[PDB]
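Worksheet: one structure, shown below.
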Amino acid sequence: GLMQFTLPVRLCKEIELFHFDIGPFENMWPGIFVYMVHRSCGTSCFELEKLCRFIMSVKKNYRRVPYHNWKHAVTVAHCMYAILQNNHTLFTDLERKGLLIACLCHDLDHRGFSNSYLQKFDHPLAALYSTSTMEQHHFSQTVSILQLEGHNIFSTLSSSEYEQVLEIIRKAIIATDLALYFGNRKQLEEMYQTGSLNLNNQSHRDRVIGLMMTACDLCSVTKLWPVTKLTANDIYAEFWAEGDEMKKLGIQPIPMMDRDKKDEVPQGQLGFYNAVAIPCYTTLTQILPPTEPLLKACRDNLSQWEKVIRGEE
Ligand SMILES: Cc1nc(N2CCCC2)c2ccc(OCC3CC3)cc2n1
Ligand SMILES: [Mg+2]
Ligand SMILES: [Zn+2]
């Protein structure tokens, strides 16, 4: 009960900042996550024996893909940690517990292919889950791991508290389906602007947690430019593999997934920042003012991509 995780001084300080990068030492990432749970939630939130066994089974069920890997899991959980730490009093005990776990689990057993590619391939998961295919799978893998012997990190919750947290995790993980983000943010925009947004309305909280999940999932675009630029390589490595697999099914992929159209990446990033990222962190900053550093970092990166296009890099 008296066993705190501590970090070296540089990490202890920078882990509190939105733009923190967890580093290239995989063996420190479990301790980084436990450190964040303990400070976000408490040293009592979970039995350490069970949490450690949970973390290591989750790690094992992430695959060795360029981007949708164990590093992404921990990175997305860190962005959620920064949001929660900058909005201390807005979230319940159950929500702080649920959301760090949802983030760690949100891409379990990802193969590096989109929902689209699964549907065109006619993958069995596309027959089992007609929409949000991978996300329903990620939630399924999360429940599977929670049910392994010694892995039920929620055992100490009441029956109804257990149902509530599993329901937060399910909605949180389904919300990472970017196809759902557009309508979710549009509705949050209207509610915020007509003044009807009400954090005591469960349907509204659900929508705000949804947008936090998009914000954390896209957080590559809110890092310092060298981290953003090097992560873009990993992202495009999966996109180009998917485009290659489209060409194998005899389907010309969209240009974003065609490795013969790498020249178009900088302009593809502009569209993405303007159509997705900036609108996302803008609405997030309206609802949760202390998350403004994410919007500022995102605009800084938009400006860096504008500079790549102007051939200034
Ligand atoms: C061009 C670009 N870049 C992406 N990543 C860069 C950093 C975060 C995600 C994307 C991540 C998901 C994605 O799904 C497709 C969205 C456009 C309708 C598209 C993306 N398109
Ligand atoms: Mg995902
Ligand atoms: Zn993700």
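Note that chain A is numbered according to Swiss-Prot, with residues 724-1036 shown in order.
Determination method: X-ray crystallography, 2.0 Å.
Each residue, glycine too, has its Cβ placed from N, Cα and C.
Copied over from Swiss-Prot:
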BINDING   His791, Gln992  3',5'-cyclic GMP binding site
ACT_SITE  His791  active site, proton donor
BINDING   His795, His829, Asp830, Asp940  divalent metal cation 1 binding site
MUTAGEN   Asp830 to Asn  Reduces activity 1000-fold
MUTAGEN   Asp830 to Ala  Loss of activity and of zinc binding
BINDING   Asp830  divalent metal cation 2 binding site
Could you tell me which of the recorded positions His795, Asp830, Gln992 have their C-beta within a distance under 6 angstroms of some atom of ligand 2? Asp830
Return the residues near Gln992 (3',5'-cyclic GMP binding site), defined as same-chain residues 6+ apart in sequence whose C-beta is under 8 angstroms from its C-beta, sorted by sequence, else 'none'. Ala955, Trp1028
Would you kindly give the Cα-Cα distance separating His791 (3',5'-cyclic GMP binding site) and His829 (divalent metal cation 1 binding site), rounded to the nearest Å? 10
Select one residue from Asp830, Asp940: among these recorded positions, choose the one with the most other Cβ atoms within 10 Å of its Cβ. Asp830
Environment of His795, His829, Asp830, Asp940, the listed divalent metal cation 1 site - residues of the same chain whose CB lies within 8 A of the CB centroid: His791, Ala796, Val799, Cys826, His833, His861, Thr899
Candidate with sparsest Cβ neighbourhood (10 Å radius) among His795, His829, the listed binding-site residues: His795
What is the separation, in Å, between the Cα atoms of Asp940 (divalent metal cation 1 binding site) and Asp830 (mutagenesis position)? 10
At the Cα level, what's the spacing in Å between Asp830 (mutagenesis position) and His791 (3',5'-cyclic GMP binding site), rounded? 7
